[PDB]
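Some notes on the structure that comes next.
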4 protein chains.
Amino acid sequence: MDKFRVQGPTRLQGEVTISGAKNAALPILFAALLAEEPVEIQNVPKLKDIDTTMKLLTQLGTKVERXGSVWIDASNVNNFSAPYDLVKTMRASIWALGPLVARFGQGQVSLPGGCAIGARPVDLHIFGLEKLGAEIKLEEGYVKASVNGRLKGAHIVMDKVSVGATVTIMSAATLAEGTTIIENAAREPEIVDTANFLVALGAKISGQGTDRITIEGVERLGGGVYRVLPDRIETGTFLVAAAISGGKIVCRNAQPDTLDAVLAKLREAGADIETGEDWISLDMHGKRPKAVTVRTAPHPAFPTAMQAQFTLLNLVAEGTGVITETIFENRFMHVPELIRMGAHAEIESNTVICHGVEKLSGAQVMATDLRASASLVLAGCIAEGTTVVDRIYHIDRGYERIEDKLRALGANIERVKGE
Amino acid sequence: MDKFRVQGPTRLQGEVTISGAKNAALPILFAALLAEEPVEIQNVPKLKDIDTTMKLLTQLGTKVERXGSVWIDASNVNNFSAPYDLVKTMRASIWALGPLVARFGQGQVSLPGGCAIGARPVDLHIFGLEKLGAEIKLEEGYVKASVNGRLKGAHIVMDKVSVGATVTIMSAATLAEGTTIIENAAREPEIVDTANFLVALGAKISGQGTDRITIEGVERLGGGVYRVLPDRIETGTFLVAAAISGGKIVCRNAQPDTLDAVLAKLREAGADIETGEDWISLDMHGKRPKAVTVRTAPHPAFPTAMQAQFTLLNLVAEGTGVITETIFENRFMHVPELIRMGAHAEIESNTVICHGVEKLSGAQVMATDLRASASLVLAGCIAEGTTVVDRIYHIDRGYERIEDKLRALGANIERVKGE
Amino acid sequence: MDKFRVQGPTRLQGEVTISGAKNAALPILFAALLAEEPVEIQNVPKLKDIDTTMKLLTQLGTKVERXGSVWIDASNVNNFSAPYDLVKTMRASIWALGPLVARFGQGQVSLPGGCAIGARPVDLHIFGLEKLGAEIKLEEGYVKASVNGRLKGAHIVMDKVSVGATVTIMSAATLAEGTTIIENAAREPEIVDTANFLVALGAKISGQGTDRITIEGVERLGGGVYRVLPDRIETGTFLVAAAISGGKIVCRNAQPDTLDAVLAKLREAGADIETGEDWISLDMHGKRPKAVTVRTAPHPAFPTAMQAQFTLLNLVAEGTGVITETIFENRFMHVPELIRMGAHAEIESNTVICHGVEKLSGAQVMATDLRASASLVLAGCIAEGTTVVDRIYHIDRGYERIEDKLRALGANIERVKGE
Amino acid sequence: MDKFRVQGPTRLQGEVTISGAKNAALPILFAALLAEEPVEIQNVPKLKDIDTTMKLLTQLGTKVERXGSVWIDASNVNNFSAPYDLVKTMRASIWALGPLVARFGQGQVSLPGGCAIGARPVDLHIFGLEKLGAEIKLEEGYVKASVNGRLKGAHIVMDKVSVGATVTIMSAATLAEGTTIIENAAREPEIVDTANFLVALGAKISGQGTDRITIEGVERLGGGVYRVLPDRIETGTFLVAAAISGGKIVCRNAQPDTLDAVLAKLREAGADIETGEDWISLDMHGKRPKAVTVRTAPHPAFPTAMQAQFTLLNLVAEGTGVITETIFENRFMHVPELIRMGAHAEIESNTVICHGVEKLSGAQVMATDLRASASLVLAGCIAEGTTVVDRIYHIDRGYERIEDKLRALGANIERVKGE
Ligand SMILES: CC(=O)N[C@H]1[C@@H](OP(=O)(O)OP(=O)(O)OC[C@H]2O[C@@H](n3ccc(=O)[nH]c3=O)[C@H](O)[C@@H]2O)O[C@H](CO)[C@@H](O)[C@@H]1O[C@@](C)(OP(=O)(O)O)C(=O)O
Ligand SMILES: CC(=O)N[C@H]1[C@@H](OP(=O)(O)OP(=O)(O)OC[C@H]2O[C@@H](n3ccc(=O)[nH]c3=O)[C@H](O)[C@@H]2O)O[C@H](CO)[C@@H](O)[C@@H]1O[C@@](C)(OP(=O)(O)O)C(=O)O
Ligand SMILES: CC(=O)N[C@H]1[C@@H](OP(=O)(O)OP(=O)(O)OC[C@H]2O[C@@H](n3ccc(=O)[nH]c3=O)[C@H](O)[C@@H]2O)O[C@H](CO)[C@@H](O)[C@@H]1O[C@@](C)(OP(=O)(O)O)C(=O)O
Ligand SMILES: CC(=O)N[C@H]1[C@@H](OP(=O)(O)OP(=O)(O)OC[C@H]2O[C@@H](n3ccc(=O)[nH]c3=O)[C@H](O)[C@@H]2O)O[C@H](CO)[C@@H](O)[C@@H]1O[C@@](C)(OP(=O)(O)O)C(=O)O
């Protein structure tokens, strides 16, 4: 069981180059199941989830190869089932159902169980496919979908904003007969990126980025080359790294317009931020951050994927900061761990009352999820002494070589064998 | 204390002509404070709040008068205060602060206290004006704002979706120096309508209806003629009137695209719905409605202003319906009253578990707010016997002659004076 | 519409004599319906609710007259109904159902609608009576109960702690055939007081004050004399009065053991508290209070009836105080009003985040409920300037001559007419 | 990674003998640290947590051994620290802090991190010890407590009901100087059992089982023999096993008075229940259960440790059942798993809306916690087909030979080796 041994305090500063967005690469890779011709997806980060996705695609009869890019050849797809033992390691595989049924008239994915940060039901995904004409049946833990011929475009109103469901529906609609309209669609940058990828394959889509997406089905999708956009969460994570350590940092290969909420909040915390066409710089000028108030919500509001990181910022900030999480029912698992490091906070329903302290104390903590693990690692960087973050495998799911990037910023970190 | 005596059951059917939107007319009337030339706002409903708004405007030195239209002449505004005894009757008067400060460099509105359905703080309004350069201070219960010279355009990220705050900021920005960008802006139809009104006066706005509104300030705004859009909540209310009484109805002067969520939910309840360019028809074919699940959220999702009405629908529907309110913390006040009429339901935090029953029994109930009062009146229409809805004054705030429109649909309703 | 005009700031200090408990007198007065012989209830406060109760009792055919005591002669009862017009002004009228059905085999009370602080359903009351053998129906807004012969003792497990329901069931069981056991009964001091009153009339009860109350029915109850215990909420209100004004006070005719939670919290806020057999003294030594964290819950925990008052204390305390209300869904109505006076707070679900300030500014505020009104009046006493609390009629419901008592403590207060 | 392979459907019926209470054995075992003479604790279940507790005790310099009983000789404790690697596997080890500091004037336990069902802070434990005079510092992830001489008795008001904190304080107080009074103490049967155990060692305690526990310290505690009471949760689990499979069962070595709430709810579901001095029988008469409504709360109300099991009951019951969890913020982890087996439900905040179905379908599910694992195993027993419950190690933490006991009731179950 790998772990990270971090020695602090160390001011994090310097430069870092942002990798491709994990949450854009994943939906785009599954969307590739729709491509009949050759496809090359560029700037794909090297993450555990990308490996799992490739393993799943390959089992479906896809030809997959990667490096900076991931080359996909769907053409000859002969299997249409996502095994239980595979989706249990990555629920994002639910995104295979849509393309499979839309292109091959059938598909079955193991119904994902609960996740650490929430139950994360997938009802809207199913509701959407059903509205497009698919017939779904649940048996042996497998959501089995089928349709006689092509799906039919439909006017679908989402009764809850879902990034995942928007992707599933939008993807399946590209090969549908007629026009589909998604009301109250998710506006996340990844949705826009997935949309443009589909359009590159020949799909006809408009409205991506707004709460109404219109898709006009076509007979088939070809192939092509598409470069994934920068990972805004990785970017926000490193900007926070500097903000909490009094450092200064410049993120290269960034996309500023995808972080208005985060940048605004960082400025409220006292950061000196400047942006360029493809870079963001943050300088704390050696100052301790000012406590801020946050409320997660669908894009363009403050993203829930940044909440754990900002919880940390508040826990070492000047004043009382309050964070309210409205997307996932169980995303405060990092709090009890940071408290072990000396933080002071109380959880009341879905909001954490933070009472910032001068300095944290190194201690043995346990990563519970992707963003929490990154938060605990950053905590170790600025804490006084040695911190051991157990279960860092979580971090390998969404951060490409974070160990190296952090070290290059002045961190004293070492990955060490488990047990 | 006026009351409504309703005798049922009576199947509501026929036609109704929708009046101008209450929530478009209000923000537009206050926006008129920016106009230097004469203004004519058409299709303005005759509601108690419109009277109060006119009173307030006149009290600021505006020349106001009305019929179907409301004619405004704010060329010589010579007062900049919205008195307590006035805003205590209509919290929407907070919308005067923005235009006053943007055009005259000053303004003071009584800080509104709590409302029945929620505390409804106005912090985002103030936060927005402050970001535009205004200096605000609260003294003696009055929110006093000032700015030397014009306001300056700014990039403002709304850490909460607010219809009111979006209106305040967007309105004040039209006369600001530079460009303003509102991130995570409210996308309600009224916002779009208010934006187009401002544009008609000469303002430069784009993005209305999306989560990013861009305003480029100008030196001054002129005058003109603008027709308010159809009231989608009145429309939804009457469509529900038919859906719960097994009737059929056609709403004239309607705007279908503003009700996707509502129409989708009505179909789920079993309604046969047809739409035209400016009309909507619903036929229940004498059927009892099927219970539905609702989750209120910012537009284009299911509107909280229709929640009470749908609570009623579920309470007389076949099955167990669940309604989750996410906009206002206390908007279930109608529930205890309907229970007096024989309804069955339990309130768990912010959601009501409904157990539909065949029929309701007439009884004495009390209106607690605008939408609840309309719900109780509809309940009386389909309940068995005589229902008395006390304090219907609430209904006069947002429904233009609902008594007449309902009667024309077959309702047995009478307005009883003094208690 | 009476109002209170308060001039501040003024230290509140001196002495006050606590009146009889409003919430002990009420259930005991209704319990008297069980008495076949004369009954004298001593130390009954002069409150609006006591008048309404006497009005209701008299209209049931009871002979009632009062001063310090309330003399009851329920030997004859010619009416077994509590009218809408009457219960709509006091939901506590529901307590008449139990005794009426237990002694006369029948009874009906108008089903109370919603209340300001919560829906306050009365299901457990009905559930309890039904378990004792009563048959209950809801027709035309009235809950009609009946039983052929006596009620039969039963083992009732309350699946929720309810003061009201415990009183209803315990009272009705005294005339039941057999033994009744109430599991998870409310342990409030008033329950104990009501129990001892019944025992004085000849009833056989044990366990009052614990979560298991055992009642052994008897054929009939006689009469007697019983003195109501001190009102712990009035006591807590005056102790808070001193704590927030840096003053000192001694409450006479108090019962310390009924306020462990409150006294503990006041000490946490920095109060110097001393207690005697029947008195409590609190001295702030001119100190500003320290913010505290509160979580309302059934007795002996912190009482929800003290919550509004402690919200005030936190709002003028040094630090960030957090209050969580778990008894009533909407009991933060005082918050928006105090904010008008300069307080700083945010409401997140069922908890208020308070940010204490040095001084409050006088302003026009509106009482929304009993405890809130008292809170707004105390606010006016310590605020800078003139405060006008509209609708103080609310305060007359549960505070006997609060004006006089506050004045005797140094308050500058006066009641004025004119809505 | 051990798993359970279950073949269904199978009616569970017959008899089972209840083991000693896990949650009474644990606090009593730690309480033994106070004993200067050898102690024999009888009827101790063979659970993983008992092993861990013995490991910890031994590691403190205690002589421990077991079979049906666990023999303890803590006469020579020479070590006072609970290590991270140990408490991370069982947070209940926090109960070592109290006795250690009360008897040896010092003690340090690793601050437990978050748990699956909730953050489970331990603040009240620390607050209590501090009130008794201990000085508590937090360093390196270790809560370190110390006191010069003996602790002093104090009047402690628990501003929240906590089983664990009540045990910690009550245990430490036995060796304190003076009298301690715990206000708003937990009333759980285990508290009563732990109290009587301490009294057996010579401690002076009264009030256990009520809101107020009074402890009068003594110089030292001796030794003795104490038999742990029956495990009410195990009992409830098997009663539910019968109730959901139409079977009949008799639990031997049971203690009925500890399950009033559960038995009442089972009757509401339609069970025919009879009780004896030390046994409980439940017969469903082949009847499918009726949906019920539950709201967890402190004893004697419906226990949260039975919530998962009752969620299952509702999911296969006739009707819509609603369960509201008020003790732990994340105890619905079994829901998503049961949904994989065909169950239908929605989670809204802290309550689950259940829509019972005829029969469940076997599938691969994952145990997430102790009670959830038992629920998934019972689900497998009544589901159609083969169910595989992964991670059943969870079940070994609180159920002694559940495999054997279930088999003896007609279950087709088998523990297949890792993987
Ligand atoms: C793969 C991917 O796109 N993941 C990201 C994606 O995930 P997801 O698609 O599940 O989001 P959704 O918008 O659909 O869910 C939002 C809310 O909607 C509910 N929901 C979702 C679908 C549905 O059918 N029904 C439903 O009720 C959720 O249970 C939740 O309460 O959107 C989230 C919100 O912006 C990110 O927070 C997440 O990232 C994380 C946690 O990734 P993870 O899944 O890998 O763990 C992250 O990296 O931070
Ligand atoms: C005047 C008018 O336009 N009113 C409509 C308008 O009202 P409002 O501007 O207050 O909505 P907001 O979007 O700003 O509020 C939404 C949420 O944001 C909070 N909020 C709002 C402003 C702020 O500074 N801070 C803040 O925390 C609210 O307290 C709430 O929790 O938008 C609501 C949502 O779509 C309608 O539900 C409402 O209609 C009602 C209730 O009208 P009412 O105000 O007249 O009573 C209705 O007719 O149903
Ligand atoms: C008359 C009297 O004894 N009133 C006091 C009494 O009132 P009540 O009996 O209604 O309390 P309950 O214990 O029954 O209510 C507690 C919780 O239980 C719910 N509840 C109650 C009864 C029931 O059948 N079902 C049910 O679901 C409530 O709706 C609430 O969510 O107990 C409350 C809690 O300690 C006091 O807060 C209240 O006092 C106030 C507000 O008086 P009020 O009734 O006059 O307005 C107060 O003076 O502060
Ligand atoms: C070891 C043991 O006695 N465990 C049982 C024991 O556990 P615990 O001591 O933690 O209960 P508490 O009463 O103290 O906690 C109740 C509530 O109080 C909070 N709490 C607790 C202590 C504190 O200092 N502060 C605080 O805020 C909790 O975080 C929770 O929100 O009481 C619970 C309630 O009756 C059982 O539900 C639990 O059983 C479970 C989950 O066992 P577990 O601890 O092994 O996981 C079970 O079902 O077996």
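We read in the header that X-ray crystallography, 2.7 Å was used to get this structure.
The backbone N, Cα and C atoms fix where each Cβ goes, and this holds for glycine too.
Lifted from Swiss-Prot, the feature list:
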type: ACT_SITE; residues: B:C115; note: active site, proton donor
type: BINDING; residues: B:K22, B:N23; note: phosphoenolpyruvate binding site
type: MUTAGEN; residues: B:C115 to D; note: Significantly lower binding of phosphoenolpyruvate
type: MUTAGEN; residues: B:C115 to S; note: Loss of activity, but not of substrate binding
type: MUTAGEN; residues: B:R120 to A; note: Loss of activity
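The recorded positions considered are B:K22, B:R120; of these, B:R120 has the fewest other C-beta atoms within 10 angstroms of its C-beta. A distance of 18 Å separates the Cα atom of B:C115 (mutagenesis position) from that of B:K22 (phosphoenolpyruvate binding site). Annotated pair B:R120 (mutagenesis position) and B:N23 (phosphoenolpyruvate binding site), C-alpha to C-alpha distance, rounded: 16 Å. In the three-state DSSP assignment, the secondary structure recorded for B:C115 (mutagenesis position) is strand.
In the three-state DSSP reading, B:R120 (mutagenesis position) counts as coil. Annotation for B:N23 (phosphoenolpyruvate binding site): same-chain Cβ neighbours under 8 Å, separated by at least 6 residues, are B:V163, B:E188, B:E190, B:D231, B:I233, B:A305. Within 10 Å of the Cβ of B:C115 (mutagenesis position) there are 14 other Cβ atoms, across all protein chains. Filtering B:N23, B:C115, B:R120 by Cβ distance to ligand 2 (under 6 A) retains the following recorded positions: B:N23, B:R120.
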